[PDB]
Amino acid sequence: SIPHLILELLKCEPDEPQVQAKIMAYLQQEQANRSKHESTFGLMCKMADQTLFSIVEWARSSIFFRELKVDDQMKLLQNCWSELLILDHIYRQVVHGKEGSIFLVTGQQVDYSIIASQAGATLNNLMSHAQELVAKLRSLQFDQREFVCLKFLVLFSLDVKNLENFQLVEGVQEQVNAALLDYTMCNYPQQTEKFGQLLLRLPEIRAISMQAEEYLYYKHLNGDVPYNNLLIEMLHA
Amino acid sequence: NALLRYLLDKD
Ligand SMILES: C=C(c1ccccc1)[C@@]12CC[C@H](NS(N)(=O)=O)[C@@H]1CC(CCCCCC)=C2c1ccccc1
């Protein structure tokens, strides 16, 4: 069966088609309102930017999180926003990913050869490490219930300090943990190592996300970013 | 982070 807690987590998941179409609609108006005069890396910054907006709106209306004061909500989101972008990216490839291509949040499918030629050494290396996580999570049969659990484990991080209500974050971290432990037992009893193999991806996701953060900030300092959007603001703080 | 607080406060 499914622990009641995991059911409550699922009821906070947005309708994936609605957020994809919404982001696609946004980017279509951006370029449509551009002239024929006047990149791809920039086109991803804005895709990742709009994905951040949906991530914020998801957490905002999510159980437990909606009971935190705004100061606490900001500390949690400031700590994990990059992790959620990566985790969201990884899960999209597990679900829709085909070998040799990237599925974007707008639903578009892009060939690797096109991305690899432009991304650069660092981003290529970070994307490849993410694909290794994709292959692993696909071989474990990473499903939606396990996905939302990891989302909340990333969100309610014990690494976040100076919270007014750290006890709530601690409890959510623990009850989500116990629920995932019980979910993988009932629904995947043969996989004695599934639970552990899912948790071991969170530090790997963290490391990729922090490295991605540092690199994008480098590109911002270097002058290679559309300026002042939400993406840049999260990098500042 | 002015924009983040806005996204959490806006109605
Ligand atoms: C953190 C990212 C990012 C932020 C700013 C600029 C570029 C990317 C994402 C995070 C997901 C998001 N995807 S998208 N386009 O659908 O919004 C982004 C695109 C993607 C895959 C393709 C990247 C090639 C760029 C020429 C990312 C990524 C980065 C490192 C490891 C794994 C993935």
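The residue numbers of chain A are those assigned by Swiss-Prot, with the residues present covering 300-337, 340-538 sequentially.
When the header is checked for method, it gives X-ray crystallography, 2.2 Å.
Cβ from N, Cα, C; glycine included.
Per Swiss-Prot, these features apply:
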type	residues	note
BINDING	A:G421, A:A422, A:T423, A:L424, A:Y516, A:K520	phospholipid derivative binding site
MUTAGEN	A:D314 to R	Decreased interaction with PPARGC1A; decreased ability to increase transcription of target genes
MUTAGEN	A:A324 to R	Does not affect interaction with PPARGC1A; does not affect ability to increase transcription of target genes
MUTAGEN	A:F342 to W	Reduced phospholipid binding. Strongly reduced transactivation; when associated with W-416
MUTAGEN	A:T352 to V	Reduced activation by the synthetic agonists RR-RJW100 and GSK8470
MUTAGEN	A:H390 to A	Reduced activation by the synthetic agonist GSK8470 without affecting activation by the synthetic agonist RR-RJW100
MUTAGEN	A:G398 to A	Decreased ability to activate transcription
MUTAGEN	A:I416 to W	Reduced phospholipid binding. Strongly reduced transactivation; when associated with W-342
MUTAGEN	A:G421 to A	Decreased ability to activate transcription
CA-CA within 10 A of A:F342 (mutagenesis position), subset of recorded positions A:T352, A:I416, A:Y516 in residue order, equals A:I416
Top of the recorded positions A:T352, A:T423 by count of other CB atoms within 10 A is A:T352
Among the mutagenesis positions A:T352, A:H390, A:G398, the ones with a Cβ under 6 Å from any atom of ligand 1 are A:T352, A:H390
Those same-chain residues, other than A:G421, A:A422, A:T423, A:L424, A:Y516, A:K520, found with Cβ within 8 Å of the centroid of the phospholipid derivative-site Cβ atoms are A:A420, A:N425, A:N426, A:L427, A:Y519
The largest Cα to Cα distance in Å among the residues A:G421, A:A422, A:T423, A:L424, A:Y516, A:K520, listed in the record as binding phospholipid derivative, is 13
The correct three-state DSSP answer for A:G421 (mutagenesis position) is coil
Counting every protein chain shown, other Cβ atoms within 10 Å of the Cβ of A:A422 (phospholipid derivative binding site) number 7
Mutagenesis positions A:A324, A:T352, A:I416, A:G421 vs A:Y516 (phospholipid derivative binding site), shortest C-alpha separation belongs to A:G421
Rounded Cα-Cα span in Å across 2 missing residues between A:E337 and A:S340 equals 9
Here the recorded positions are A:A324, A:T352, A:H390, A:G398, A:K520, and the Cα closest to that of A:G421 (mutagenesis position) is found at A:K520
Cα-Cα, A:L424 (phospholipid derivative binding site) versus A:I416 (mutagenesis position), nearest Å, comes out at 10
Counting Cβ atoms within 10 Å of each Cβ, the densest environment among the recorded positions A:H390, A:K520 belongs to A:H390
Going by C-beta under 8 A and a gap of 6 or more residues, the same-chain neighbours of A:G398 (mutagenesis position) are A:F404, A:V435, A:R439
